[PDB]
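A.B. asks: Provided herewith is a single structure, encoded as structure tokens, for subsequent inquiry.
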Amino acid sequence: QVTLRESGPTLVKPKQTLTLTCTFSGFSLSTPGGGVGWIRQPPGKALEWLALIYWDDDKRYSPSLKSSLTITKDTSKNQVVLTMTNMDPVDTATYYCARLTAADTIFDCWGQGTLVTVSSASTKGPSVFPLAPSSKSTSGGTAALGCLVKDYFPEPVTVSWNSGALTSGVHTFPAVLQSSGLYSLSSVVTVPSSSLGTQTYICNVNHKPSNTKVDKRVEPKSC
Amino acid sequence: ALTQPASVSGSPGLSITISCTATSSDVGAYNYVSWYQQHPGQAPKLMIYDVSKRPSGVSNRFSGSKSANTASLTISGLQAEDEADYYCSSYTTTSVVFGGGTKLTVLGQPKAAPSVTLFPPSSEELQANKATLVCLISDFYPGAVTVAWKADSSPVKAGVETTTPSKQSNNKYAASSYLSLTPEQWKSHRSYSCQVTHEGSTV
Amino acid sequence: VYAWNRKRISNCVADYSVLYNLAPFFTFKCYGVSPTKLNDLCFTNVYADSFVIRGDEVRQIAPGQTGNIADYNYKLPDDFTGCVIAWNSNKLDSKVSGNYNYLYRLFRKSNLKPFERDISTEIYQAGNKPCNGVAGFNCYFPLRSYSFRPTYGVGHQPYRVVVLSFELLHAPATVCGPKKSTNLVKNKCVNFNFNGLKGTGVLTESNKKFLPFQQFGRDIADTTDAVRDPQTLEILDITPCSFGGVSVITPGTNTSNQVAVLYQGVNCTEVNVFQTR
Amino acid sequence: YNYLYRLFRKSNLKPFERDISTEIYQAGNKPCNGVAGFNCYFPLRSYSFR
């Protein structure tokens, strides 16, 4: 079916030109009445339309923002690219590109979302240190182990214990913003104490803005 | 623009309605209006467009109409997996408005208790002076908790407050505990017990 | 609007019933012979035109009307024996900030003559001044720009109008409507209408070999005896229904009233029983 | 509204057959009762007298 995926650098320098793309697959943009747009969703706010392109090279933009929003089509490779200038620390939001099939079906299929948090800070090196499931977590029911990835400004980062398998179990709760202006995740898995000492568990941090993937494990300690 | 109710409550089994008013409706005839659904942590998916019709893949529970100038979303048969934000969108004379938000809170669920899990820190960050003990708790329905991190002393939090709804599959509000343990004061702290207070059952 | 296309079709089967299962066509005002009895009617030269107009302007496509598009853009004569088809196209011909892909002529000196397409675009003229047409206020551009926005109700939305110019002139026709093809009833005297050839008889299976081009068949007495099935290429045989003369054998009224019946020309099957020569 | 005209009819018209039928026109493949359908209209065309 329709697969709308986004890409581009999530973290960039302020007051620059974004290059957020939207690779569409599963349909032809040359259909009469079709088109791909862009919708902004600030954290804790509502949706708002930014731009929209059509099948006849028509580029419709929002009446408020017309000096920065510049959309273009690359149907030759099926990759819609959006460029916006004058980046201010108010545009930090998860962008979505949805297909406009027709006038009645307003953005039926949407994308997945890419958060662009650019106000002042650059990338930060994540520190991966899994929490050892000692006798406290073992005797206290489920010995939930969780990697302590912290000290990172970019919010979007995925983790999965033993990627490929064990889809469930991991909590994956949103990070907490402390006074240091950084984030931290402590996603633990719900695997009980049945068989965890002789196996290997890596939460597979995927801090893509920092381009770092540290996979490491821990051993049961003694308090 | 388009205004929407902030908070809407509904008993499981009954039916509730939303209001997408005019609010200086430059839309004109208000022909096409689409309603979306966005769960916390996912992408907004279309539920009903052209309220006189419905798209494929949507059950008969979702329906809409527009008497004169206000579109209404009639959702019958409420369930636990329905607490999400809805947005009405139309075509204005120069843009595509998306309106405001509408949070649905379906009450009628037993008050769950939060389980305390104090994961001991591994002997890898203590040598680097990064004592970051965690008392991650979750699985509670109300959503108002207050951790009392204390090593037999004055209870303090110092960064535990995070306001994370975390409406996962079980529809239970989660939490996120993070301690500011001083790397030099880790030897003085015996065990740094963790106590969490919940709504109603404060003990 | 001013560049309405014309794709004339000829020598093909035209089944107008397919248009009924399409999008709702609430404009089927057949200004002609009959909208219902249309499939059983062959045409000679059918000219299919097309253009996109607004909603409140569809009533000007009828033969004889005033307005702006029926006098300078597309005018139909008061002899059009055909049908007009239009439907709401606001689902795919209406975009944000206006769809400027449809231009309609607004300023034209004289009234448009029957079946004329003004593809040229020259600036309108004026009084005692030779306006070339750069930015002159006194003069104006002949074509305008439609604003097809979804913010408009019924009347200002785009409507794709398509008409069919049925000439119906006395000439060898090329576009004939389709006809149903009922199942063949073999070995049972019925009526047949295989490619116009009418008659009655018992359709059976023949053994003669026709030529690839020979369709019908005849005998030494100028009578259709064999025709091939148009659907499946097979040689059939046409023998007429079982008829014959009847002769009553009466021994006299003064003697009795019982009578015998003789069916001359039958085998005691196509009707005590006794078969004679 | 005084002088009028009747539209097409399903059955044919024999000599001296007073056609006073004003019901729906052969619904058939689609229910045409009340709401008119394709090739089914009220057999009554009001003539104009300018």
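Shown for chain C, in order and in Swiss-Prot numbering: 350-620, 641-646.
For this deposited structure, the header notes the method as electron microscopy, 3.6 Å.
Every residue, even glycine, has its Cβ placed from backbone N, Cα and C.
Here Swiss-Prot notes a mutagenesis experiment, C:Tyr453 to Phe, with the remark: Decreased HLA binding to NF9 epitope. Increased binding affinity to human ACE2. Listed in Swiss-Prot as a natural variant, C:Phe456 to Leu is described as follows: In strain: Omicron/EG.5.1. In Swiss-Prot, the entry for natural variant C:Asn460 to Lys states: In strain: Omicron/BA.2.75, Omicron/BQ.1.1, Omicron/XBB.1.5, Omicron/EG.5.1. The structure shown retains the original residue. For the naturally occurring variant C:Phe486 to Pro, Swiss-Prot gives the following note: In strain: Omicron/XBB.1.5, Omicron/EG.5.1.
Neighbours and distances for these, please.
C.D. replies: Every protein chain shown contributes to the tally, and the Cβ of C:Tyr453 (mutagenesis position) ends up with 21 other Cβ atoms within 10 Å.
Cβ neighbour count for C:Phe456 (variant position) (all protein chains, 10 Å cutoff from its Cβ): 15.
For C:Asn460 (variant position), the same-chain residues lying six or more positions away in sequence with a CB closer than 8 A to its CB are C:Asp420, C:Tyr421, C:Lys424. When secondary structure is read from DSSP and collapsed to three states, C:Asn460 (variant position) falls in the coil class.
Counting every protein chain shown, the number of other Cβ atoms lying within 10 Å of the Cβ of C:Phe486 (variant position) is 7.
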A.B. asks: If one measures from the C-alpha of C:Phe456 (variant position) to the C-alpha of C:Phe486 (variant position), what distance in angstrom results, rounded to a whole number?
C.D. replies: 14
A.B. asks: List the Cα distance (Å, whole number) between C:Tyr453 (mutagenesis position) and C:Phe486 (variant position).
C.D. replies: 20
A.B. asks: Helix, strand or coil by DSSP: which one applies to C:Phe486 (variant position)?
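C.D. replies: Where C:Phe486 (variant position) sits, the three-state DSSP reduction gives coil.
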